[PDB]
There are 4 protein chains.
Amino acid sequence: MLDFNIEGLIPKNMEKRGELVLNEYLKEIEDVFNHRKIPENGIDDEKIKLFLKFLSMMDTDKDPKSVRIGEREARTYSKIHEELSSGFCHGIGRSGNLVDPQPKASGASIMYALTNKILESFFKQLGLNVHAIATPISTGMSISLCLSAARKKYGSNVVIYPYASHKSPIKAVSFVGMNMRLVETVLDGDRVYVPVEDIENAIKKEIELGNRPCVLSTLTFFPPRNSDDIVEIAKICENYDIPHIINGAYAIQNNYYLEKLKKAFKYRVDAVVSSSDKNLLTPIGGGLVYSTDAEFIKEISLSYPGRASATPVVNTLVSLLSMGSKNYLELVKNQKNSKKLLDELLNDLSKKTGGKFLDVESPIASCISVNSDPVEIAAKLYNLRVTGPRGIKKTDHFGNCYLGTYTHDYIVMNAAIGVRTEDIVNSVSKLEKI
Amino acid sequence: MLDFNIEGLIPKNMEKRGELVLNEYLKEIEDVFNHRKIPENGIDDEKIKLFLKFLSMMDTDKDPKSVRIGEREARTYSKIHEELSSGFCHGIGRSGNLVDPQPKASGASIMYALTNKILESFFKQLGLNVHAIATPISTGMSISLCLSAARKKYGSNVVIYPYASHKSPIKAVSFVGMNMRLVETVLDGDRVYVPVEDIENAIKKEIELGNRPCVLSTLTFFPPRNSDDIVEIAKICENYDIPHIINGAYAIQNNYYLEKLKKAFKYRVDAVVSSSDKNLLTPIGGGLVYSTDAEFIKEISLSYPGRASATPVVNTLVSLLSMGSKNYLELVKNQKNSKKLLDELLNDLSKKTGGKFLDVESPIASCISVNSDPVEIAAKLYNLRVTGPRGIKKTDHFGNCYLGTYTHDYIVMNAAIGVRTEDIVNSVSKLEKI
Amino acid sequence: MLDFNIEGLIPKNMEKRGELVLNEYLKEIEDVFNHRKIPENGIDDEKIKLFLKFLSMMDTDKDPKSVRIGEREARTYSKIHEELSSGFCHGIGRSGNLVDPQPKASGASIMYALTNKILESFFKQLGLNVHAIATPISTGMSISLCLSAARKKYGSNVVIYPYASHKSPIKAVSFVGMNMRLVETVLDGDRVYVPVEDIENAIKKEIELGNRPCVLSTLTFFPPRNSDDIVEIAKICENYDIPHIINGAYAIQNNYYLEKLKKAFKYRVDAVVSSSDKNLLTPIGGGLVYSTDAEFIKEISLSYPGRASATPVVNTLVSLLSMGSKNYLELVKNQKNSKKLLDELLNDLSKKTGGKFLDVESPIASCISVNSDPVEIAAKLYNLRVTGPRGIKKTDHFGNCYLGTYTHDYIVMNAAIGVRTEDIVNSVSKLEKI
Amino acid sequence: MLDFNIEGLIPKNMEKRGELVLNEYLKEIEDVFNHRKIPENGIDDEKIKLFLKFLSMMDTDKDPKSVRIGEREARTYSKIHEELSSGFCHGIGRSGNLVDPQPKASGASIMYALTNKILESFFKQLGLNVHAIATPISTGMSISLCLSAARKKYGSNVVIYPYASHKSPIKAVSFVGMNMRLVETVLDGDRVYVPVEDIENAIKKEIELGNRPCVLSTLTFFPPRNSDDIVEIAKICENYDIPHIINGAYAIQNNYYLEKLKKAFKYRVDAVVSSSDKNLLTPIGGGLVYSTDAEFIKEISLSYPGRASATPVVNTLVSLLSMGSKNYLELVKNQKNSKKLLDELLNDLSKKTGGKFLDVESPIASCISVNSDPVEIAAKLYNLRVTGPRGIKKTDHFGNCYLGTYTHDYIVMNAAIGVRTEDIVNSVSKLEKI
Ligand SMILES: *Cc1c(COP(=O)(O)O)cnc(C)c1O
Ligand SMILES: *Cc1c(COP(=O)(O)O)cnc(C)c1O
Ligand SMILES: *Cc1c(COP(=O)(O)O)cnc(C)c1O
Ligand SMILES: *Cc1c(COP(=O)(O)O)cnc(C)c1O
């Protein structure tokens, strides 16, 4: 892989060992190029920087002999720029097409293509045979891309939306100027869900009126609400021959959701969208979009206007190469034990106060009831180093994802992938104190 | 600004001299916090990194004594992740609200607020008292933002678009799902433009249809195409009480463009969008949005679904601080000379060959007609490491930004900000060898 | 500790929390300055770099308002210079005085004073109440500094040297231009050693000749040879009032050696020299000199002609801060387990090989006698990726540190401070294949 | 140089282009390996780091498949360690032989060797065809290395030393434990010099009493003292067949001294020693030893006890690659222009008061006599942000390099290579305000 004139400096024996050593050290980098799969063992940072560097040197703006008189030559002022862009100053993709190789880049294009290959590989490790693409934008902004693709490929003009009250997906629908048709949730004990029956009727109504609907199902949401029946909805859509897009914000981190996706993929799921920071532990900013429909993923990368920053994509490529499949499946295992601990501990506090360890579906988050004002108990936690706890009032429509009155005033906590025991033990402790 | 126990280690005169030094060194950093203006002298990389680290250590996730049990606690896996994000793992803003401080960040919120004030300061220096926001997305996507803001603020549902053949802004309209009323260009010998009389006309038409027209004008585009009459368009939109958005990709780097803007703001201009890389020499992937109406900027910052990456915004702050006002003016002066050098050389090349040094409006690019296939000539140039020169056919509609048959086969070159003298000479020279 | 203007950008509650985070993040650095001892827990790389930056910013050459008209003003050319010196371009100390602060480098002088104070606390927690100095040169060169000192202070002109076959110390003696009185080792079963009796007779013979003897003993050496009776030699050097220098190459890591040191300091011991790399896992290049005589340590720092590089001294500080007292004890504890494993694996290997798990004093290394050429076996090992084991014929005089004929042909392996359970199991299995 | 599998990812023509850019970007690095000379143009820091990386990867500790159970595996605890050592954690040289390749580190050995060859092509370009070696220690310690080499190779046992009152070289002769015969200086106007006739009789006299004399002459020294008649001493040393070592601390930077060395090599010069910080804008800590005798360079190399840190040697390398020969010449020319600016300015201040502009030999330093206590003036300058000025009393024997009463109380200022105009103008106007 690497070879340079080193003769006449050291004796043959040392010369050969140095070469043997140099090749072995570079082996992990060489395999990525040759196998393009998520490595079993995580690769060290310095070795990944050397990898990104090998690709960054292939971009046009790195040529010392070229005469540059273009309109966007990608000149940068500070070195700090090269650090943040990882050397990919020309950003990613060609105008109006993300996954399309940029003639001025070349290095950035290979890293993008390699990153999607490895993402797809990662999915196969998890049991999902899909076509995947890392997106340089939020998951909500990524949903827009999907909504926009369906809108141009099938003609969608209205979105059937099983109620999921999160600012992102809601704003994504309005961002693309598409009409929404909500589908209220219903109460059932301590839960809230959306009857697949009402969705099918919403779909029928829209089709009766002359529209071409498409469903935006939601697979991962806060405790109160049940993951939608992705499988069922997926059948309906196939029967009606309508596009189905799934908001899988944090579906990739655990089996509970992966299985639903596996079974839903049997029928119609045009695309799934997932957060890269919630699932691959990447800093905020990027998304993962996957599906069994190669045709649809391409359209998705054709919805993005202009060129984008390569940084978020590189961050993903960095989670994949840095963690590796072993360490990932291990974080997933640690998740399970963290959750259980979170339950068989939060349930104990139910004995102390009034009680009632709510019985919700979430394989990540738990909920406990309380008398005091949730919002206040929450803020009282914010001011105790605790980050992430939610305090919802039974009268909090948006927070409960239920238009009527909810049955409890609670405090939900999460056991996301990568959560440390301390986050659990001590979050519960700071809780008892109130 | 910085203080720590140093006593009982070194003599007093050294202890004192030492403190004196640490203060002078930080002087540039604290001046940024105190004044919040673009400094006259560019600050060196090491100091900017320290400035960014200071802000970085204020973000929740860096609290060694914190407790995260949230659904999204910004846990990163690799240090590389911190480098790329520059320590802003949480990213920028709240969900669907870019410029609204993120409770879990703080340091990231400060940094962004500073970027925007340092951005405005920078604009003031250039002669424009405007409200500005650095966006974490491409200029095309930034236009989608502005469009979407026009939709929820003034209910606009149609975009009047004086023909400007560029994939990104065109897609930008399609993405937000708004119809487009195209206003073709007219040929005028060597120049191509869009009659203002026709734009107002298109305005009256769409209004008669019951729609609420919105104007997306183009101030900066390739040679054949003139800049749209931004000032006249702004008067019209003032009269009809109709929104006006201006695609001003590379308006900031040149005085010719800044002047029309200064005049245009005299009337109605809700927003102007510029590439952060074409003007602040940042890697591709950043945007600059500015306007005299603070109310519209707030709306623009509420159009982005979800939370965004912090990186492109940090690239913009690195440019302004690293660059400084002095150097920027120097860069601008050099383009004026580099341009005039380009003009005369090309004019010289003319005469010796078939001739004809096209007379176009652009202050950065120049053209010269040729009696051979333009695409083959540009090809040969590429074969000489000359990057950027375009070879357009008189029949290439998208190239000439004209839907008819242009009057010439030519080659265009640019004297973009940052161009070297050798580049102009080492370009017109090679073209002559052809 | 860190105060900069942040008002008028973020709401009060986020302002407050922002600070709580910032102070907490720096608490560890703040504690070093306040306590100046080895931290209980290790400090991460970023905090240490930050800590070192704070100190280097106090160096005269970093002063933007400085005025430098000297022949030696640390003008450096490349940023890499800064990185490698860690910001200490002036180095440490003054010409001929390492410990004496540099008026041109208050920062470099502070980190060095701190490094020495922190190093002394590291020792006290290992049970040694001493004055320690981190030296900018290897242990062999460090020994020269000691010998040079013993000459300035006591007029020493001859070194009685209990035979220890390591090229470094022997070359240290000749470098300082001092004659050497080599006290041959004697055989005793599987062990070789220098009888305290013949060391005394050597000493008294040099005094009879009218010379001022100096004793350079060796506490740490390869298995074949026992450690020198430091306690007796100290008892003797004292009665004869003669300087005693100890080569404690790798005595810091093993408590077996520390104990002998503790009991030997009750007598005559001017200084002990240890390698920073072998005990603190530092890159090769530095040393550690120490004793109960603050007077002798002062003279030692006045024996290095000219000014020294800062780097090796910083590498030693990084080790102390990076590890922490806690992590260190685990290393020492893990080494006890690795040695137990090694011995029981080698012992079992000898039962089925041809026998003989040699009886040697080494706490870190153990030997197995072989029935065939050792050099060959050690070469088969070397060829199998195993590095470090030595193969030694019963004839190799330098290798057995015995001028007579050693009773065995053997292989010796080490279980030094950072050895992994896998390497030992592995290296032994491969020894078995052979 | 670089070759990895990139097919089936990008269109072929782009694939070729990226491969061309990559190769062109690696040219400067490719040349260092093939040519092994200082490049006409300086190489940017990023490529220098990469170059160092290709080398560090060859060291035996970076080998992943290796089983480490040796006594000195070069294990490192912090990533900072690998940064301060530039990857060469095993240091440089074998035990007791610097320039000899270390079987444990082919990388460090390769780099060291390249550095010595590149250092040699730098001298050749300055007019000196010499054998050179970069050392990991101070020029003073480097002088001890030569003295030691002289002692072993030729049997020297007494240093003839023309008085050069600098703690460093004086300490070097003392360190090596050699008897020093001082040859006093004589007063002649504002100059102090060592008559060669005095030197020769000293040699003669030492030979007389059976001893074997070695001459340590000083070529570069503080203003008052003239440079020893290096050429004559060299001629004389050849006639007597006696070793000759020259202290050329800062001779490389000024042609005035290089011309003297050229004429001097025409006779007898065993070795010259120079500071790499004062001549190569390197951080403090490294030396440069050179001579036309390759046999003597090996001997010096065999004078260092043990293994050494690689950092000082990497610093020298970095300086040669970073500056380039073109820039080095611009530094040499700026200093001549800065020297004259220092003079005329000091002559002006001469008239402002009593003061006399002393007529000294120094091509880099110049002095102005003053009536008040020079030591109090040098102190005031310090307070006023000035480092480097010397304030010597007519009675200060060590400061004047003369055992009698010098004829002036004066202040010394330098215009060493790399000095800024601001340092010069501001240092004088600061002296003026006093
Ligand atoms: C460069 C440019 C843009 C911006 O495109 P993005 O990829 O979104 O940065 C838009 N319009 C014109 C005319 C341009 O030249
Ligand atoms: C986190 C999350 C998202 C993604 O939000 P972005 O800010 O766009 O990354 C979307 N939907 C749900 C239910 C989420 O929890
Ligand atoms: C490691 C060691 C030395 C010192 O070697 P240097 O290369 O000078 O650091 C000296 N003696 C012994 C017994 C050693 O183990
Ligand atoms: C500066 C100087 C020295 C000191 O060199 P070190 O690197 O500190 O050993 C020695 N001799 C002369 C003449 C000097 O000018």
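We read in the header that X-ray crystallography, 2.5 Å was used to get this structure.
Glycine is no exception: its Cβ is also placed from the backbone N, Cα and C atoms.
According to Swiss-Prot, the mutagenesis experiment C:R72 to A carries the following note: Loss of activity. Cβ neighbour count for C:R72 (mutagenesis position): 20 (other Cβ atoms within 10 Å of its Cβ, all protein chains included).
Here Swiss-Prot flags C:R72 as pyridoxal 5'-phosphate binding site, drawing on experimental evidence. According to DSSP, C:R72 (mutagenesis position) sits in a coil region rather than a helix or strand.
Secondary structure at C:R94 (mutagenesis position), taken from DSSP and collapsed to helix, strand or coil, is strand. The 10 Å shell around the Cβ of C:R94 (mutagenesis position) contains 19 further Cβ atoms across the protein chains shown. Here the residue is the original one, but Swiss-Prot notes a mutagenesis experiment at this spot, C:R94 to A: Loss of activity.
The substrate binding site feature in Swiss-Prot is assigned to C:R94, C:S95, C:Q102, C:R307. Remark: C:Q102 (substrate binding site) has C:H90, C:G91, C:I92, C:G93, C:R94, C:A108, C:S109 as non-local neighbours, by Cβ distance under 8 Å and separation of at least 6 in sequence.
For C:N247 (mutagenesis position), applying a Cβ distance below 8 Å and a minimum sequence separation of six or more within one chain yields C:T139, C:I143, C:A164, C:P169, C:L216, C:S217, C:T218, C:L219, C:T220, C:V273. For the mutagenesis result C:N247 to A, the note given in Swiss-Prot is Reduced activity.
In Swiss-Prot, a mutagenesis experiment is listed as C:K278 to A, annotated with the note Loss of activity. Annotation note: C:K278 (mutagenesis position) sits in a helical segment as assigned by DSSP.
Comparing the Cα of C:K278 (mutagenesis position) with the Cα of every entry in C:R72, C:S95, C:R307, these being the recorded positions, the smallest distance points to C:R307. What surrounds the substrate site, by Cβ distance within 8 Å of the Cβ centroid and not counting C:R94, C:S95, C:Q102, C:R307, is the set C:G91, C:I92, C:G93, C:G96, C:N97, C:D100, C:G306 from the same chain. Listed recorded positions: C:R72, C:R94, C:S95, C:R307. Those with a CB atom under 6 Å from ligand 3: none. The two recorded residues C:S95 (substrate binding site) and C:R72 (mutagenesis position) have their Cα atoms spaced 12 Å from each other. In this entry, nothing among the recorded positions C:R72, C:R94, C:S95, C:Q102, C:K278, C:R307 has a C-beta under 8 A from a C-beta of chain A. Comparing C:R72 (mutagenesis position) with C:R307 (substrate binding site), their Cα atoms are 11 Å apart once rounded. Taking C:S95, C:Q102, C:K278 as the candidate recorded positions, the subset whose CB lies under 6 angstroms from any atom of ligand 4 consists of C:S95. The Cβ of C:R307 (substrate binding site) has 29 other Cβ atoms within 10 Å, all protein chains considered. Note on C:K278 (mutagenesis position): other Cβ atoms within 10 Å of its Cβ, all shown chains, come to 27. The record assigns C:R94, C:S95, C:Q102, C:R307 to the substrate binding site, and the maximum Cα to Cα distance across that set is 10 Å. DSSP gives C:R307 (substrate binding site) a coil state; it is part of no helix or strand. Around C:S95 (substrate binding site), taking its Cβ as the centre, 20 other Cβ atoms fall within 10 Å, counting all chains.
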